[PDB]
Amino acid sequence: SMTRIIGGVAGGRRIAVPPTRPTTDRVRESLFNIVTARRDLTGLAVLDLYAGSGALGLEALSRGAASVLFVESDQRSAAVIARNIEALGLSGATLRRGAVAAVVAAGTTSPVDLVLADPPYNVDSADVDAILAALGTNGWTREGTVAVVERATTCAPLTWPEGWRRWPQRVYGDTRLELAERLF
Ligand SMILES: Nc1ncnc2c1ncn2[C@@H]1O[C@H](C[C@@H](N)CC[C@H](N)C(=O)O)[C@@H](O)[C@H]1O
């Protein structure tokens with residue numbers, strides 16, 4: 001089931017996927033429909049957590065985001081992300097191989113505008129709760145920053161920390177999508 005970029009300059013162009021448990025195309029089409037309805041991506045900086053194939057970040061990249069930081073701990077997955085960045089031939093992509101919770105913990109001096117996260121099933125939801133909290137204090141978020149998390153309906157829902165305003169939860173087949181934005 002080889003996936004392809006949905007919208008943007010790279011619309012239609014194919015990207016590769018590792019082995020894994022990746023996002024369905026309707027989930028990706030819908031997430032960007034939701035996000036792009038309420039923000040324009042052009043000039044926006046993006047953080048893609050547990051990037052896997054990079055499909056989500058390559059999508060935002062295609063639709064005009066300025067930069068995407070892909071964070072992914074598996075080396076074969078990081079290689080797949082790099083191949084895909086090359087095949088699409090778009091600028092602004094940076095790749096950071098490492099443990100997502102370690103990277104988020106280490107902080108940053110420049111906030112992003114959209115955080116994309118697809119945590120694998122070995123990650124517990126309460127630990128994802130901790131990453132969302134860290135996004136707020138460790139410099140990753142600014143006022144208006146959107147966060148989106150994809151999980152299996154099997155998984156326990158997220159508990160968002162103060163300072164975030166939840167958007168309406170969505171479900172697609174057996175996948176839950178949670179969205180919020182920073183208030184600051
Ligand atoms: N601490 C971790 N940090 C970064 N990546 C991880 C970590 N734990 C597991 N992963 C990887 O995160 C990815 C989770 C995937 N479901 C993401 C899929 C991706 N969004 C896609 O549809 O292509 C897998 O590639 C894991 O190897």
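Counting begins at 1 with the first residue displayed.
Keep in mind that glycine also has a Cβ here, set from the backbone N, Cα and C atoms.
Record note (Swiss-Prot), mutagenesis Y172 to A (Swiss-Prot position 173): Does not affect nuclear localization. The unchanged residue is displayed. In this view, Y172 (mutagenesis position) is surrounded by 17 other Cβ atoms within 10 Å of its Cβ, with every protein chain counted.
Counting every protein chain shown, the number of other Cβ atoms lying within 10 Å of the Cβ of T175 (mutagenesis position) is 19. Here the residue is the original one, but Swiss-Prot notes a mutagenesis experiment at this spot, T175 to A (Swiss-Prot position 176): Shows reduced nuclear localization.
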